[PDB]
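Reading through the structure tokens given below for one structure.
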Amino acid sequence: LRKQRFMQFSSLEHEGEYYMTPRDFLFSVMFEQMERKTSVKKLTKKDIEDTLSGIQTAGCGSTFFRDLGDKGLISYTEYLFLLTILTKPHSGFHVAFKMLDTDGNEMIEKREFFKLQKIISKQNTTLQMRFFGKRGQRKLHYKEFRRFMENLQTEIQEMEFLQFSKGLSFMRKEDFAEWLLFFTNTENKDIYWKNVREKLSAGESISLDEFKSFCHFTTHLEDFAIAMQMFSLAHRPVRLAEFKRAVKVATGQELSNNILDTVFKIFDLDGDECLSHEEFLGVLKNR
Amino acid sequence: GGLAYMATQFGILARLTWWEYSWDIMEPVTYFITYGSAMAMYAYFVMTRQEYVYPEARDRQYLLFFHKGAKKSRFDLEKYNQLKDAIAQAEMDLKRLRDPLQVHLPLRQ
Amino acid sequence: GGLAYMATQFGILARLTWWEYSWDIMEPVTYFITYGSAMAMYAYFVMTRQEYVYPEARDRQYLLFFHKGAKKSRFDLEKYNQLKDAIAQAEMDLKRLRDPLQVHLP
Amino acid sequence: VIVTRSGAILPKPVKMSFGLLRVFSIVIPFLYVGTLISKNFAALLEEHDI
Amino acid sequence: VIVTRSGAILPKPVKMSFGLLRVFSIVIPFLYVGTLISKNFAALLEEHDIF
Amino acid sequence: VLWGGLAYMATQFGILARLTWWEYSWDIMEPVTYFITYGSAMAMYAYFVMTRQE
Amino acid sequence: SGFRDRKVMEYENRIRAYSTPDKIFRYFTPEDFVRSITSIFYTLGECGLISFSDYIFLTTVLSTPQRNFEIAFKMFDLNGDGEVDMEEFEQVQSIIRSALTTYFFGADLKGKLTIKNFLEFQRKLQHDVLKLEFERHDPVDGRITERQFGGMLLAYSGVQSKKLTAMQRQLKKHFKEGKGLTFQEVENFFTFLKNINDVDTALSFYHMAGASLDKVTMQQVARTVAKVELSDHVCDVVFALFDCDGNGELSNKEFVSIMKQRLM
Ligand SMILES: [Ca+2]
């Protein structure tokens, strides 16, 4: 029923063709319940020039949505298209491109409408403008498409960093708990709150790189879990350095001990300073 | 109610054997349901000492609903029947008097 | 102990019909059990001149428990039987004597 | 019979105590032994037919 | 039923002499001929229409 | 009625003869001829509801 | 022998469905491991009671999908240098509590081969077990019945659902023409069935709505994610088999998810 949610956060509709503002989406992925819209504004057909006027100054980097800020053409179809690229690790990236016609955008331009017409059988966008110029112009090959993949992932990731560090460039090790708790959704288990309230010492912080890497690590969650099959069935709880080289070869993204020690310090309720499979992975499969 | 029980018992075994599954997988329940009864009857006879014939089994059940119906309604029953005894007992005696009075024949006893 | 046997004959046939055998291989046994039972319910009548009727057939068994057991505990049922009627006879004779319409005692 | 000859209402007839649950204490633990002496029989009989 | 109306106890109901044998020795050998009649009947039955 | 009753129970057995043996399969008639049995043991109870004597 | 072993035939299946490896390898292990169903082994100069650690390794040589075991290969390479001998290898083998070592590090057991040979070794083993199973279904004219090719799926999936079980039986009604299923048109499908993990991922947009892409581009996107082609008819029976809802398509809850969770 994602469509019904898409109606909630969206406030721009055209004969039922609800267009999403760039902010609504970013709010649909950051916040969970927001209702202040009270608007059917876009009916005046300013849309056809509204977006194209403002997209001409878009930041191709990690600000492609932090540059427009609630003005842009985002269709419900494209909305879901971001949801699927939300969860793609590096592995699926080439495949997600290869899932499309893979013969260059000459065969992938129509795939956009094909993306649209797919939802129809089931029953001028900002991206298409950035992907195909004005009327199907730009030849957005894989790497160019891949560029748009990672930064937009980083973007939603990055903006999340501020929402917990309250804008400051540093996130208290205590703040980093809620994000994990908001991730694992096992927050009602006070034992972890009991764990963090004493085991964690309110001290230094975590920068964006250490957090953005960790968030990216979870994008590759599965490949890590498989590399942990031999140990999970062995039930031997993992040590820090073991866990580092593990996630190293698992995701390809190194982490900082300043994170995982806390991750250990919060997830090692057994008190052995070693993460068994049911300790970390067990709660991670709550959602 | 027993007729209803006996009615659906003929439907939920009719549709379930012509439109639905089959005969050859209902028969091994068809049989097990009759033999299912035959225990209940026997179980009834062990539960209470009657061979479970309807015109009797009704009256026993009726008799429960009466006592449970009367004892709930607080209406006395012991003193009622004792009254009803005293009537017939006294009545039947008056019947014995028909011989020596209306007929002058010796009284039977 | 009747209902016990009358339950295993549902157990024995529960498995033998679905679990471990077919039904078309186990139906002709239940029949030759029905028409084997309904022979006993007749042979029982030829042995003792009455029908297999639960209340009676129970009692006619019950007595054979009694006369056997009473024979073991040795007490002269014949006397008790004899002595019992006289009570229900002398008493009846008295109720006939205090007849409230037949003055014998004022 | 609802009422005796006098018209008096017959006594509340006796229902055996816990009967409906007294009977399950014999039929239920015997339905099972009614089954298990089939398993130990079919396997005891398979070696010469089916 | 079980006790006389006076309160006395019914007499010892009768069991015929070894009747449980008297019934086996007449059900078994006639259970046996009921078989034998069929097989011989089965032969004549096969020499004609049905089987 | 006694004769008329029997004549029924002698044609109902005459119907299920032709049908079963040399017009259909017994595996076709049987699922009826159990119902007829149960049909009787339903009426033979219905009679007790109307009449109130077995 | 009707009901003799139709308990153990299901029990051993239930063991092979989900159980502890202890008795699983007690069935010696030298080559009895082929009991894991219901030409490498000629090169198995093994020792009968080999291990259960290697067993854990062994099934993963068939359990881990294509792109993922590269990480297991990388995880195996904690020494780096593109090569790791028994030191790390046999250690993580011991943490749970030989021919492969003689097949990898030579009969000398010391000469460390390039552990890149972990892939090809994984390739043939997935083939051979699939091969021997293909003969277990007695390929007539090098081909097997569509109800057999569908049967092994059920044997692969290992699910207990009477409906699709009967659908496996009913397929001769849905397919009475008869074509036979060759060993290649089934091996390509399993390689796809191996890398299911990425398919649903690649299929997530469809998953956001459903219908599992009309059975044709399904086969097309298969080759994309599976790196191997399938025919048309090979998958038509699969969609005909797993069409539990009768819609003519699949939900994730119809076919895909069951495959996904199968990797337990
Ligand atoms: Ca039959």
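All chain D residue numbers match Swiss-Prot; in order, they span 48-97.
Looking at the header, which is where the method is noted, we find electron microscopy, 3.6 Å.
For all residues, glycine too, the Cβ spot is worked out from N, Cα and C.
Experimental mutagenesis is annotated in Swiss-Prot for D:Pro58 to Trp, with the remark: Abolished interaction with MCU. Every protein chain considered, the tally of other Cβ atoms within 10 Å of the Cβ of D:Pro58 (mutagenesis position) stands at 12.
Quoted from Swiss-Prot, the note on the mutagenesis of D:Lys59 to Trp is: Abolished interaction with MCU. D:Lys59 (mutagenesis position) falls outside any helix or strand according to DSSP and counts as coil.
Residue environment of D:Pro60 (mutagenesis position) contains 14 other Cβ atoms, counted within 10 Å of its Cβ in all protein chains. Here the residue is the original one, but Swiss-Prot notes a mutagenesis experiment at this spot, D:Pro60 to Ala or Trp: Abolished interaction with MCU.
One mutagenesis experiment named in Swiss-Prot is D:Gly81 to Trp, and its note says Abolishes calcium uptake into mitochondria. Counting every protein chain shown, 21 other Cβ atoms lie within 10 Å of the Cβ of D:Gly81 (mutagenesis position).
Within the same chain, no residue at least 6 positions away in sequence has its Cβ under 8 Å from that of D:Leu83 (mutagenesis position). A mutagenesis experiment is reported in Swiss-Prot for this position, D:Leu83 to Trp, and the note states: Promotes association with MCU, protecting SMDT1/EMRE from degradation by AFG3L2 and SP7.
Swiss-Prot gives this note for the published mutagenesis D:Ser85 to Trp: Abolishes calcium uptake into mitochondria. Promotes association with MCU, protecting SMDT1/EMRE from degradation by AFG3L2 and SP7. A helical conformation is recorded for D:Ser85 (mutagenesis position) in the three-state DSSP classification. Applying an 8 A CB threshold to same-chain residues 6 or more apart, the list for D:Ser85 (mutagenesis position) is empty.
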Distance [Cα-Cα, Å, rounded] between D:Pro60 (mutagenesis position) and D:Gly81 (mutagenesis position): 34
Pairwise Cα distance for D:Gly81 (mutagenesis position)/D:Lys59 (mutagenesis position) [Å, integer]: 37
Can you name the mutagenesis positions among D:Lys59, D:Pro60, D:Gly81, D:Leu83, D:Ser85 whose Cβ is less than 8 Å from some Cβ in chain B? D:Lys59, D:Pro60
